[PDB]
Protein chains: 6
Amino acid sequence: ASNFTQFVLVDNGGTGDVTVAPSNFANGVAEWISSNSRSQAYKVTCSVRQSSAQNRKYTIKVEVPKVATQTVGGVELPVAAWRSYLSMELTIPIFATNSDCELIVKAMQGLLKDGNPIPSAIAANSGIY
Amino acid sequence: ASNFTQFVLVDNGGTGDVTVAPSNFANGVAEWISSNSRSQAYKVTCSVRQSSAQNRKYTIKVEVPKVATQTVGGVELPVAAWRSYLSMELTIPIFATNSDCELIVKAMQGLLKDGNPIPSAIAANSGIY
Amino acid sequence: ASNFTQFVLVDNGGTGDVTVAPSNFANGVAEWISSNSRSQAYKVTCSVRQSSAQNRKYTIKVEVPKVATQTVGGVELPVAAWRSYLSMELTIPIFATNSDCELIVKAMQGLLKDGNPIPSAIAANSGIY
Amino acid sequence: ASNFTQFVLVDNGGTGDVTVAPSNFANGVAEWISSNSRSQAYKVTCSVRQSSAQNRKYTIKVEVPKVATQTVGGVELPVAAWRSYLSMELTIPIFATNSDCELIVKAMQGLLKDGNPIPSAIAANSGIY
Amino acid sequence: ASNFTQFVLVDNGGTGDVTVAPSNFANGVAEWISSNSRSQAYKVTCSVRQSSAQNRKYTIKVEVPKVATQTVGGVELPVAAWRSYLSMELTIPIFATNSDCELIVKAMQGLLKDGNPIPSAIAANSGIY
Amino acid sequence: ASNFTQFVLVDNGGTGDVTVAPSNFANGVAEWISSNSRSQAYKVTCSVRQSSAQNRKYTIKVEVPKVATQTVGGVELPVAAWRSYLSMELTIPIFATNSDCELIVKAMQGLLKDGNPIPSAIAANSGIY
RNA sequence: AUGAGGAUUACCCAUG
RNA sequence: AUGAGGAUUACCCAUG
RNA sequence: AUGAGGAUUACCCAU
């Protein structure tokens, strides 16, 4: 294959889409970044290694900028007030076949599918109630 | 409303769908398990806490099992050959708007959409290259 | 440009073709793994480093697995009955030009060419005679 | 029958062809040396031995010389400016059938096939990238 | 894309051009070397790290050799009489826009443009006066 | 000669050009500064000294202002958020002739030439990938 | 609070 | 983190 | 750094 390619991170139906493209590959850690100042960019990083003798583990990180009242290209401090951080860690036993892995991916897609509890809770500054 | 409802975790087109439902909320940790014996069930847990003075942190966990029947002491028991674990932590500043949060959700959905680099790598037991 | 890509390790015409793809490149050690169960995958690693003042040293490593199913307690897992390990080390002085290196490669290819003493001895559970 | 014979180590079509011929086979170590000055000759050695109870272990060794003339005191001698050393060790379990071995050989040939990552990296004084 | 491609380092109008190509990416340090023996090659290395919490730092190195043939122990070896070293560090705030960065690049290009003070002084073995 | 003269640092094709002119010569350290408040100016400094008995060394420093959302003449804090710093250090052995030095300058120009990896990486808030 | 730190996964480890 | 600090250049030195 | 040293193969071992 060669999966390290540009892709659409935020899909707003063609118009207003946020595309993130490869920007670094130091130490096997792939990185995609949107076209912004590094302080306001959407950032995605991913890597895999065999955590133990029994498992392999993907470490996926995502950074999403606060947009409401944002000043494009401006200096916005404190940084912690303007950014959200996602840190995923997927552990998969070495016995998992391609099929097993496809199932795992589907489970992840379903977890975040539109309308389901988790995503709708997050999207509303809410918890479970 | 209420968002603590059941949802289909693994969608196999209506037939063979892994649907998970509410099962516990003790200690502020919402739990969903698939309709199986506790030993072979799929598990999803979620919780939100106001970590910093200015951050809210979601902690989500998903467990995908590889169901199997094991003969222990000459008796067959429903068990799991192994489990795949997804542990994710999402940190959102309190200044995030609902619109700002929807953006985070959309990013996560685009991250795992079919065909995009990351889910592709995972499903093929490979890294990004 | 990039040479850290997917390639054919075993060529069985166009069918049994064993392909190994990049998986990780941490600490100057490149790693390729064939698809499906990590437990039954082929592995190839490589690294170069300045061993002494005048020498650079390559460390190639290959693993050929014997695919098999392991049944225990009635639970079967994809495993490798055993593995064949290849560990080679190539030392090349810094005075070697690209031409000198091409020659070294030809020597390695010739060593293992079909019909020659060494490869044919190995292929037949034999030694030299 | 005999596989301890002369063979082509470097194939330069039908001209620069480096041929190496048997020279000695003492203590289970077969040795091939190219013709002319031992000082500027190519060397190849090989041996097999039962490393452990279930493993047999091959130890192949190759030397590629950089032909040069050494003048000292007005006396010139055929020497090797330097040498490139290849030291490989192949371990094969005793359960390996002739088929398993043929596969192992194909893996070795594939590893060094023209155009693939490793051989092409070596041939260019490069590493992986 | 990919930006890890070869490029002409020293342009002598198509004839005698010193072109350098990718050769290593181990440890997050991209390396390019000219098509020579490792001992006489031109070398270019680059790396980026997020130094401060709000800075990104590029570290670039270039090595220009003075090729020579040295007689060591009565044998001739390709070597470098000496080397000229360029070590540059560029610190860019994370708030820098792509446009802000293009400005940095243009400044560096204008800095070394033919006829301008600095490259003039360097090329004449003198200081600024 | 007398190279300490005003020159164009950022060339935007005649219109919008950034010219930097001599502004200080204390301690043999030449300084050029653009026509701005010292906090928002483009600054260039250069000096040469014999670092050791074998080498001479040029120390070139450049400072480039963040322009996006900049407020001309305003007080912008923190300073580290609004400025980029370039620190070049060129070491040249005392044996280098004028010609040798011209080569070194060309190498530097080629390193930063438009379209080449290093400059295009910087100009895109990127690394090598 | 961090960790391309580990897990048997609502637990354990290291450093602010 | 600095250094018109040094190098044999992906290494070493001094001070925040 | 070598070991026709061992390996659960980027570990372990004498010199």
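Here chain D follows Swiss-Prot for its numbers: 2-130, in order, are the residues you see.
A Cβ is built for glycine as well, from the same backbone N, Cα and C atoms used for every other residue.
Among the sequence features in Swiss-Prot, the mutagenesis site D:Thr46 to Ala is noted as follows: Loss of repression of replicase translation. 80% loss of binding to the operator RNA in vivo. D:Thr46 (mutagenesis position) carries a strand DSSP state (E or B).
For the mutagenesis experiment D:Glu77 to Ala, the note given by Swiss-Prot reads: No effect on the organization of the T=3 capsid, but with a loss of thermal stability. No effect on infectivity. With a 10 A radius on its CB, D:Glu77 (mutagenesis position) counts 11 other CB atoms from all the protein chains. According to DSSP, D:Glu77 (mutagenesis position) sits within a strand segment.
In Swiss-Prot, a mutagenesis experiment is listed as D:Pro79 to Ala, annotated with the note No effect on the organization of the T=3 capsid, but with a loss of thermal stability. Complete loss of infectivity. D:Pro79 (mutagenesis position) has a Cβ environment of 14 other Cβ atoms inside 10 Å.
Looking at Swiss-Prot, the entry for mutagenesis of D:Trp83 to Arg says: Complete loss of viral assembly. Under DSSP, D:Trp83 (mutagenesis position) is assigned to a strand (E or B) in the three-state scheme.
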Nearest recorded site to D:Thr46 (mutagenesis position) by CA-CA distance, among mutagenesis positions D:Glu77, D:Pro79, D:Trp83: D:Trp83
Inter-residue Cα distance where the pair is D:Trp83 (mutagenesis position) and D:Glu77 (mutagenesis position), in Å: 16
Around the Cβ of D:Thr46 (mutagenesis position), the count of other Cβ atoms that are within 10 Å: 19
Other CB atoms within 10 A, centred on D:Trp83 (mutagenesis position): 21
